[PDB]
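> Below are the structure tokens for one structure; questions will follow.
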Amino acid sequence: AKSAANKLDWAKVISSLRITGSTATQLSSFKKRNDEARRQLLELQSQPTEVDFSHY
Amino acid sequence: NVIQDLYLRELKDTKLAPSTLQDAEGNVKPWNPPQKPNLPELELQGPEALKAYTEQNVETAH
Amino acid sequence: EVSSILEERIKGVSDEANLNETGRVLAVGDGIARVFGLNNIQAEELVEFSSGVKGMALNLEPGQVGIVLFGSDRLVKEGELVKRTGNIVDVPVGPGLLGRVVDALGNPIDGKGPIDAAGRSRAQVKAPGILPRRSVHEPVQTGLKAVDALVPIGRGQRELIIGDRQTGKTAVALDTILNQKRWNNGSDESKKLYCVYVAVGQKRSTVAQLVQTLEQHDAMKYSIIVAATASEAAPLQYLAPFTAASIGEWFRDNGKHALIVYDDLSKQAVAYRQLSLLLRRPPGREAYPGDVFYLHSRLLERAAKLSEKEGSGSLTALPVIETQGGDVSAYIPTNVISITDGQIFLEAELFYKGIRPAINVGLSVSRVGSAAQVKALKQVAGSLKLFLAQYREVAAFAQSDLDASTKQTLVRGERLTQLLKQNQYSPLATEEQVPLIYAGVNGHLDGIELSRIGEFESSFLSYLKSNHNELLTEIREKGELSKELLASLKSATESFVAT
Amino acid sequence: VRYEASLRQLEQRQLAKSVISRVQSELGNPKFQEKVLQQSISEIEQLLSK
């Protein structure tokens, strides 16, 4: 699932907690989470390509 | 009686009032196409970035 | 074609028979035609003028019959034929009125075509008696956590929504309608409240907003909006709740459930005032007509939870009264307060202090109340009533050297108050009310920072849905919290708090 | 669709004022005389049915 990717991500953010000199690796990961969450809402926002021509 | 008179008069002497499809076009938003199919730019293409990154952050994990 | 529809309409006119009683207006002033004729007129009978204006005959005087014009005075003129429709005020009632915005006459003011109705029933029909009712025992959840717990709402019962002017009183009400969608979606007729919103004196702009919000939340398919707008004349305004009630009665008669929201009787009052004063009928207190008590009482007693002999049905009601300067002292508020069985008192100060719903818990009461509370919800919110009561008392202590006990009350109280904030026009399911309140009761929320309460809430819900939507489904379906569930729930809250 | 509905309302109103013109034509005709007779005989039938 998407949850596998995200679980490994947030676990790794908290692993990245346990390592220093990697203070912006997690910020890149956060961005990856953001856009991942963006594409699902992009997809949910969708207007189906076809025009309505049955009713409309 | 009067019903018949009106019915007849009304129907006969003008059924529909004039209308023109061409005039309608001005008053409605016209279809216009999306511009560009678009292709995403090749993000971080090649090891130019990698060689840079390995050097840039040779930062260890403490 | 435009021609064909017109052709059908002209074709649909044809002939007539004897106009039973003509009248001739003697004098028309102030929408009070005084008619000579109409000898055999029935009281408050509908009469049709030459102008096509309709009227009622409130005064049947010893030689003139004082028609009250439903229309504007401009159209009526002296000496007019006043045909006698011969049917006392009745409105179509049936099942088709669901999703139809109709005015008092029943004419769709949204043009959703001729009403499908199973009867036309009089709007003066008298309420069911003592023995034709059986005591309330069926909740109606409003999806507002505070309403459902602090002042639980039953069926066939009436409680005020009495509060300060334009505090979005209609919003508090509208929320209830939205929550009825969840139960409505279900197939069980037990789970079907067919709401009726009665917009009295409400501007057409307001009704446009009403219409769109209801359509937006897909509510129209169990909603009826009886609309008597500001423009609509004082007979319509007067008869508007009466008309609405009749529609509700049909549902009630079918033994179904429904919720009729009279908003606001304050404008109903004004209309009766206008009628009476203009008809020169004896004036009374606060320049409201002498029988205003009688009017309000007639309307408000129609709402009834029927008996099992009458195949238990209901017509839950929620009158809305607009207080002028918060004066419960005022004559129209005092009367209504007496008649109703419970009050919910929205308070402007709270609204300003950002508490929305701005219900003032102290001045909200239910006299049916906890009798029709969900058993689960009852269990997890006895504590809540007491805590808030204490929070109120210890409120003024919020100015330094404060006892540990008082400080404990304050932390618990502030967090609870924050918890009971809700974003209006989002109702919350009972299966999600029950967890949130449980947490507060177990005081695990006391620890959570005030600023973080909002974030906590949504997170707890998502966490519960991820962690165990089995528990939630159990809560929904069993409706009674078993010791094992209460155990699990406490654990769940603890676990959630830990993250 | 929006303009289509608007145009229908406009057509109906055009034909409405045309109906007023036909009403004036009807009241011009000695159909104005002849239909009084029609009303008279119809009322004779009606009033006899009472």
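Residue numbering for chain C follows Swiss-Prot, covering 44-442, 445-544 in order.
Cβ atoms are placed via backbone N, Cα and C, with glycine included.
Annotations for this protein, taken from Swiss-Prot, read as follows:
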type	residues	note
BINDING	C:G206, C:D207, C:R208, C:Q209, C:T210, C:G211, C:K212, C:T213	ATP binding site
MUTAGEN	C:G291 to D	In ATP1-2; growth-defect
MUTAGEN	C:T383 to I	In ATP1-1; growth-defect
> Return the residues near C:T383 (mutagenesis position), defined as same-chain residues 6+ apart in sequence whose C-beta is under 8 angstroms from its C-beta, sorted by sequence, else 'none'.
C:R201, C:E202, C:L203, C:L343, C:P362
> Please report the three-state DSSP label of C:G291 (mutagenesis position).
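SS state of C:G291 (mutagenesis position) = helix.
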> Going by DSSP, give the three-state secondary structure for C:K212 (ATP binding site).
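Reduced to three states, the DSSP call for C:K212 (ATP binding site) is helix.
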> May I ask you to report the DSSP-based helix, strand or coil state of C:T383 (mutagenesis position)?
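DSSP call for C:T383 (mutagenesis position): coil, neither helix nor strand.
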> Around C:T213 (ATP binding site), how many other CB atoms lie within 10 A of its CB?
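Counting Cβ neighbours of C:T213 (ATP binding site) within 10 Å gives 21.
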> Among the recorded positions C:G206, C:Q209, C:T213, C:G291, C:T383, say which ones reach under 8 Å of chain D by Cβ distance, listed as they appear in sequence.
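Out of C:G206, C:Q209, C:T213, C:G291, C:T383, none lie under 8 Å of chain D.
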> Whole-number Å distance between the CA of C:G291 (mutagenesis position) and the CA of C:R208 (ATP binding site)?
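Pair distance, Cα basis, whole Å: 27 Å.
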> Determine the Cβ neighbour count for C:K212 (ATP binding site): the number of other Cβ atoms within 10 Å of its Cβ.
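Summing over all protein chains shown, C:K212 (ATP binding site) has 21 other Cβ atoms within 10 Å.
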> Can you tell which of C:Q209, C:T210 has the most other C-beta atoms within 10 Å, given these are the binding-site residues?
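Result for the most crowded candidate: C:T210.
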> Residues near the ATP site, C:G206, C:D207, C:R208, C:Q209, C:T210, C:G211, C:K212, C:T213 excluded, by Cβ within 8 Å of the Cβ center?
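My list of surrounding residues reads C:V215, C:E365, C:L389.
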